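A.B. asks: One structure, pasted below without further comment.
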Amino acid sequence: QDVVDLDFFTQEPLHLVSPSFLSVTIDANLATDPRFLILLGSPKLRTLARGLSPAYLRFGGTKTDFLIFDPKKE
Amino acid sequence: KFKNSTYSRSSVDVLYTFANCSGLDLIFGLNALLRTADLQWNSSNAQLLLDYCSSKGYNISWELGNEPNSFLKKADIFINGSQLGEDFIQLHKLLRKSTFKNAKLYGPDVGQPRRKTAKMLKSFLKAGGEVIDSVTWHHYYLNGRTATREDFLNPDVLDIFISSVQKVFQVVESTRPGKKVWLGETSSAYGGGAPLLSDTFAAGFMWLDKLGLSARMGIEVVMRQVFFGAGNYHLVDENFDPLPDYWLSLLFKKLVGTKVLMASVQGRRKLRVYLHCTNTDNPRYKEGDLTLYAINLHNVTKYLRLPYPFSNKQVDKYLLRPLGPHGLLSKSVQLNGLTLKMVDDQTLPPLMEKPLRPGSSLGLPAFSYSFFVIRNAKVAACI
Ligand SMILES: Cc1cc(=O)oc2cc(O[C@@H]3O[C@H](C(=O)O)[C@@H](O[C@H]4O[C@H](COS(=O)(=O)O)[C@@H](O)[C@H](O)[C@H]4NS(=O)(=O)O)[C@H](O)[C@H]3O)ccc12
Ligand SMILES: *[C@@H]1O[C@H](CO)[C@@H](O)[C@H](O)[C@H]1NC(C)=O
């Protein structure tokens, strides 16, 4: 049969997650896309991102250790 | 294969503005493969970028390197955890010197234990452990190249994550007990996700289970690879349309509180249950309310009976099911039989609950996941 009984523990918090528990990444790979500026400009994409606030946005990935900051570059 | 590559002040401002204007806290990985002769970290480039961001009034947290475990494969350089430990102290000094001295530092973004990462992380935490505000590691369940539909629905695949986490906590407890533990980059499948799997309703068993287990086992933050990008594990497609994991990630934020509790089935592999305090920011819900979420990987409906004293409470269902005809391989999802679409580019839909007959058992169809809010639960812990 397909009826299942649940047991609950409700005496005390076993852990506290950050309010930003569910966070998100942008891969470093994406800073090597010509369309980069266009993409992060999207007000639709920003609607979608705001719905996830509060959260961390981690910019990183394999390319983290193959990107060099140019203060002279455009 | 992987070559150096420059980035502009515009790149940084683009990325900072996106985070700031979306209400998100940017974390920036710095190039840790810039080495002095003595194979120590060269901080000058990083020094240029701290200077720029500080001049601009940019509130940003920092990381140094991504998966140092495989710098030897990726760039023919071996960096030991001790040195990477020293390299993190060097960078932490610069943040203390800099205008944002309270700036947070996360590292070392090592891969999961099965990638022979334990030594590197233990050596890293013995050496650099003191300056980092959280330990970051990475988890993928599968190879995108070989991942099957059956893999995505397999409780034995979901369960390997439990040992990954136990192994990480073993290294950390032996070096920096009470240091916060973050999944710094994680998803279904590496190599940019499983085509027609990582971007579907089927991706949600792995995403929701990872979230339940991370919360239960003491992970404080889970960072989903990726919000947006080329990889099939993106939350948003190339046309800026939300995929099923976006709607799951949004409904989780609405209903799940920061206080982690526990649920279990009296019978425990294909029925996966998780319990937190309800997020009371929902005006619908008050302190003491419980958020249950459940995965059903059986091929039949299951009927969950709430334990005493919650058998007769009013329950709000949030059941997620694919929009056909592609079933679990669908890129569209219904909340309680209503398709989840953006009302427009400015506007998210409401997420309508479905109130259950009080004292009814909780129906969970085959290959589905659902949230249940137990109203008037009055759990003191949830205060
Ligand atoms: C061997 C292995 C096992 C493992 O568990 O995790 C791994 C993670 C790895 O790499 C890590 O996991 C991701 C993945 O791969 O999906 C990479 O994603 C980017 O880079 C990948 C190339 O991998 S790489 O070999 O060139 O680094 C692309 O396929 C992928 O589309 C792209 N994300 S995207 O949003 O821009 O589309 C990350 O940058 C990297 O931190 C690499 C290898 C492993
Ligand atoms: C569920 O799976 C079993 C495999 O042992 C199969 O034989 C059974 O008929 C399936 N039931 C349904 C409802 O698909």
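All residue numbers given for chain B refer to Swiss-Prot; the residues shown span 159-425, 428-543 in order.
So how was this one determined? The header says X-ray crystallography, 1.7 Å.
Cβ atoms here come from the backbone N, Cα and C positions, even for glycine.
Okay, these came from Swiss-Prot:
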type	residues	note
MUTAGEN	B:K161 to A	Two-fold increase in the level of secretion upon addition of GS-modified heparin. No association with GS-modified heparin; when associated with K-161
MUTAGEN	B:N200 to Q	Faster electrophoretic migration typical of a size reduction and partial decrease in secretion. Larger size reduction; when associated with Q-162; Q-178; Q-217; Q-238 and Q-459
MUTAGEN	B:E225 to A	Loss of heparanase activity. No effect on HPSE-mediated cell adhesion
ACT_SITE	B:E225	active site, proton donor
MUTAGEN	B:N238 to Q	Faster electrophoretic migration typical of a size reduction. Larger size reduction and important decrease of secretion; when associated with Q-162; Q-178; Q-200; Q-217 and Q-459
ACT_SITE	B:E343	active site, nucleophile
MUTAGEN	B:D367 to A	Strong decrease in heparanase activity
MUTAGEN	B:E378 to A	No reduction in heparanase activity
MUTAGEN	B:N459 to Q	Faster electrophoretic migration typical of a size reduction. Larger size reduction and important decrease of secretion; when associated with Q-162; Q-178; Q-200; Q-217 and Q-238
A.B. asks: Output, ordered by sequence, the same-chain residues six or more apart from B:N238 (mutagenesis position) with a CB under 8 Å from its CB, or 'none'.
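C.D. replies: Within the chain, B:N238 (mutagenesis position) has Cβ neighbours under 8 Å at B:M278, B:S281.
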A.B. asks: Of B:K161, B:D367, B:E378, B:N459, which is closest to B:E225 (mutagenesis position) if I measure between C-alpha atoms? They're all mutagenesis positions.
C.D. replies: B:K161
A.B. asks: Using Cβ atoms only, which of the mutagenesis positions B:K161, B:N200, B:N238, B:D367, B:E378, B:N459 are under 8 Å from chain A?
C.D. replies: B:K161, B:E378
A.B. asks: Look at the mutagenesis positions B:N200, B:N459 and tell me which residue has the greatest number of other C-beta atoms within 10 angstroms of its C-beta.
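C.D. replies: Of B:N200, B:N459, the one with the most crowded Cβ is B:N200.
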A.B. asks: Tally every other Cβ atom lying within 10 Å of the Cβ atom of B:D367 (mutagenesis position).
C.D. replies: 23
A.B. asks: Helix, strand or coil: which one is B:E343 (active site, nucleophile) in, per DSSP?
C.D. replies: strand
A.B. asks: Using DSSP, would you call B:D367 (mutagenesis position) helix, strand or coil?
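C.D. replies: SS state of B:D367 (mutagenesis position) = helix.
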A.B. asks: What recorded positions among B:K161, B:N200, B:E343, B:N459 have a C-beta sitting less than 6 Å from any atom of ligand 2?
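C.D. replies: If the test is a Cβ under 6 Å from any atom of ligand 2, the answer is B:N459.
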A.B. asks: Going by DSSP, is B:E378 (mutagenesis position) sitting in a helix, a strand, or coil?
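C.D. replies: Coil, per DSSP.
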A.B. asks: Given the recorded positions B:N200, B:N238, B:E343, return the subset with CB under 6 A from an atom of ligand 1, ordered by sequence, or none if empty.
C.D. replies: B:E343
A.B. asks: Between B:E378 (mutagenesis position) and B:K161 (mutagenesis position), find the distance joining the two CA atoms and give it rounded to the nearest Å.
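C.D. replies: B:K161 (mutagenesis position) has its Cα 34 Å from the Cα of B:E378 (mutagenesis position).
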